[PDB]
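Asker: This is the structure I have questions about; it appears just below.
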Amino acid sequence: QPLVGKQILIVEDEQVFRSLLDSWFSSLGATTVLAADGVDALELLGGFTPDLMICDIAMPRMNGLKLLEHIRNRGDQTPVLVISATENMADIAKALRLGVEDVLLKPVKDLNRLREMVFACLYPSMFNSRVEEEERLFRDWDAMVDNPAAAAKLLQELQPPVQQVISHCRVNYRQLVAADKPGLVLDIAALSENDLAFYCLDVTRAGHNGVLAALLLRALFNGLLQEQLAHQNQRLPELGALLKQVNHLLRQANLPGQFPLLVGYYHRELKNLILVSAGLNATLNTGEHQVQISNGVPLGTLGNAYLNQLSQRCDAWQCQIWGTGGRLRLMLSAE
Ligand code: BEF
Ligand SMILES: [Mg+2]
């Protein structure tokens, strides 16, 4: 019973998931207090001091964002984990502005991730993991926007190694032209045992808002992709729709600019690469063919009409990617 002595307020209006969280936390030893909505949560906070809050957004009489606004105006600094089915990017941006430890988008696929995140909240000295650092990026968002040097340093520290194994696939890159240190930013991330996604961003076009956008995208890219596949009940994503959601996130986060981006996803069981570009030039070479990708127009404007997705079958590929910020070659092999 690791969580004995620790108090958790669960603010959730839907019965199945609230009972699920209540049972799971109680089995681990936590004292759980249940709130139907934001008003009920405030009344319960009149007589409970939680060590952690789990908070849904969409709720009848007060949504979780107004509850968060009230507790943070009162100077309460209790950690909050947001767990919400919301597809509204304004909600995620407002949650980040108000100060939260993390934002999980329902459905929660594996309980181990939520377990480690709760444990990072309730015992931060103990669970100083990668999850700790993700939550650190989530809660320090205001501190990041108010200090450009820290944001640039963090973005450079998050640039992945040039040689990796992700989802049983071999992934390399090389910067070829980088006159800017945070120039062409890259993220590559596993989604399951057998598929991965990646993004390459050009922060130099937009200046400082590029850097912040990169940080925000690193916090949330997987979460937005996973959610799409869960909510639309699909294995293979619709990356254009994802990038439209990314547009709405960067706009609602008050990060105006032009953000040249390429996003992709690979499934090794299906041997299936999917690519789409908003603003960056790219040439793919799959072993059998060379495919030149239409660069489209950058994110940061609404109405992007050129988010047309390209699918290719391959066991391995190399993509040259470039824009005004510089040049790199990203390389994958499924064997
Ligand atoms: F009702 Be919650 F925001 F999923
Ligand atoms: Mg709800």
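We're sticking with Swiss-Prot numbering for chain A, so the shown stretch reads 3-337, in order.
Header entry for method reads X-ray crystallography, 2.4 Å.
Each Cβ is built from the backbone N, Cα and C atoms, and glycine gets one as well.
According to Swiss-Prot, the domain 'Response regulatory' annotation covers 9-123, on the basis of sequence analysis. Recorded in Swiss-Prot as a mutagenesis result, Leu67 to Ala carries the remark: Lack of phosphorylation. According to Swiss-Prot, the experimentally introduced change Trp143 to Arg is described as follows: Resistant to both IraP and IraD. Increases stabilization by IraM. Here Swiss-Prot notes a mutagenesis experiment, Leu214 to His, with the remark: Resistant to IraP and IraD. Record note (Swiss-Prot), mutagenesis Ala255 to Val: Resistant to IraM. The unchanged residue is displayed.
Relative to the rest of the structure, where do these features sit?
Answerer: Long-range Cβ contacts of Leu67 (mutagenesis position) within its own chain (separation 6+, distance under 8 Å): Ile59, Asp93, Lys96, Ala97, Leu100.
Neighbours of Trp143 (mutagenesis position), defined as other CB atoms within 10 A of its CB across all chains, total 22.
Within 10 Å of the C-beta atom of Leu214 (mutagenesis position) sit 24 other C-beta atoms, taking all shown protein chains into account.
Taking Cβ-Cβ distances under 8 Å and a sequence separation of 6 or more, the neighbours of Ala255 (mutagenesis position) in its chain are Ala95, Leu98, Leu214, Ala215, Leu218. In the three-state DSSP scheme, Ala255 (mutagenesis position) is classed as coil.
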Asker: How do the residues of the domain 'Response regulatory' (9-123) split into helix, strand and coil according to DSSP?
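Answerer: Counts, helix then strand then coil: 52 helix, 23 strand, 40 coil.
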Asker: Got a sec? Which of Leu67, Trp143, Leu214, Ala255, the mutagenesis positions, have CB under 6 Å of any ligand 1 atom?
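Answerer: None, as no Cβ falls under 6 Å.
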